[PDB]
Amino acid sequence: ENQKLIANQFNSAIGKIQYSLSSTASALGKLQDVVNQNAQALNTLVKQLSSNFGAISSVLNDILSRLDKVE
Amino acid sequence: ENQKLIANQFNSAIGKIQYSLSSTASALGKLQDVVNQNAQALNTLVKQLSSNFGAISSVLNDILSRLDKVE
Amino acid sequence: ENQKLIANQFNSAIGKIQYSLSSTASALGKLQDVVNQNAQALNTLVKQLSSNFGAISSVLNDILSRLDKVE
Amino acid sequence: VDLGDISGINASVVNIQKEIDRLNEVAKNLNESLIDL
Amino acid sequence: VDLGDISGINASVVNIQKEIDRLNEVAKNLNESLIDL
Amino acid sequence: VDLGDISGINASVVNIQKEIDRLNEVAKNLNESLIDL
C-alpha cells in the first residue's frame, strides 16, 4: 500500500518534470530563435550603415571638392 | 524503514527540483525581459536612423541644388 | 524487491534530471553570454553612430556656412 | 543621392511567458507529489 | 572628412541546440524511469 | 541642420548568473538525494 503510494507519487512527479523539461526546451528554442534573429538584424544594420556612410562620405567629398573649386 | 528512507529522499529531491524550476523560470523571465528591451532598442535605433538619413538626404540634396545653381 | 525497483528507478530519474539541469545551466549561460555580447555591440554601435552624426553635422554646417558665404 | 533604406530591419520579440507560467505551475504542483506515509 | 568605421561591430549568434536536444531526450527518456510495480 | 540624438538608446545587460549557479548547485546536490538501501 505504501509502495503503491510511493510509485504513484513518483510517476506523477516524473510526469510533471517531463512537462517542465518540455516547457524549458520550448522556451530555450524560442529564445535562441529570437536572439539569432536580432543578431542577424544588427549585422544587416551594420552592413547597411557602413554602405550608407560610404555613400555619405563620397558625396561630402565631392561637395567639398566642388567648393574648393568654386572658392 | 526503507520506505521512510525512500520517502525522505524523494521529498528532498522534489524540493531541490522545485528550487531548480523556480530558478529556471526566473532566469527565463530575465532573459525574456532583456531580449525584448534590446529588441525595442534596435527598433527605436532603426527608426531614428531612418529619420536621420532622411534629414541628411534632404540637406545634401539642397546643398547639391545650391551648387548646381552656383556653378 | 519492489523497494530495489523503486530505488533503481528513482536513482535513474535523478541522474537524468541532473543531466537536464546541467544542460539547462549550460544553455542559460550561453544565452547570457550572447545576449550580453549583442548588447555591448548595440551600445558600441550607438556610441560610434553618435560620433559619426556629430562629424556629419559639423561637416554639413561648415558646408552650409561656405555656401552662405559664396552665395 | 539615394541613401539605402534600412526601415525594413526589424527586431523580433520573444514571448515565452506561457513556458515560464508552466514552469512555475509545475514548481507549485510538485508539492502535490510529495510522499506522506 | 573621415567617418568612423563601424564595420567591426559584429553580433554573435547562439547555438544551444545541443542542450535543447538533451532536454527533449531526457523528457522522453524519463518514461523509462517510471515505476511499474 | 540638427540631426536627431540617438545617444539615449541603450541596451540592457542580463545577469542570470545567480540562477545558473543555483541550477549547477542543485545538479550537484541531487547526489545527496540518491537512495542507498
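The residues of chain B that appear here are 918-988 by Swiss-Prot count, in order.
Note: Cβ is positioned from N, Cα and C throughout, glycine not excepted.
What Swiss-Prot says about this protein:
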type	residues	note
VARIANT	B:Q954 to H	In strain: Omicron/BA.1, Omicron/BA.2, Omicron/BA.2.12.1, Omicron/BA.2.75, Omicron/BA.4, Omicron/BA.5, Omicron/BQ.1.1, Omicron/XBB.1.5, Omicron/EG.5.1
VARIANT	B:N969 to K	In strain: Omicron/BA.1, Omicron/BA.2, Omicron/BA.2.12.1, Omicron/BA.2.75, Omicron/BA.4, Omicron/BA.5, Omicron/BQ.1.1, Omicron/XBB.1.5, Omicron/EG.5.1
VARIANT	B:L981 to F	In strain: Omicron/BA.1
VARIANT	B:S982 to A	In strain: Alpha/B.1.1.7
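Residues from the set of variant positions B:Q954, B:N969, B:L981, B:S982 situated with their C-beta under 8 Å of a chain C C-beta: B:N969.
Chain F lies within reach of B:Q954, B:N969, taking the variant positions B:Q954, B:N969, B:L981, B:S982 and requiring a CB-CB distance under 8 A. Listed variant positions (B:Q954, B:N969, B:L981, B:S982) with a CB under 8 Å from any chain D CB: B:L981. Contact with chain A, taken as any Cβ pair under 8 Å, is found for the variant positions B:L981 out of B:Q954, B:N969, B:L981, B:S982. Using a 10 Å Cβ-Cβ cutoff, B:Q954 (variant position) registers 17 neighbours. In this view, B:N969 (variant position) is surrounded by 19 other Cβ atoms within 10 Å of its Cβ, with every protein chain counted. Neighbours of B:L981 (variant position), defined as other CB atoms within 10 A of its CB across all chains, total 15.
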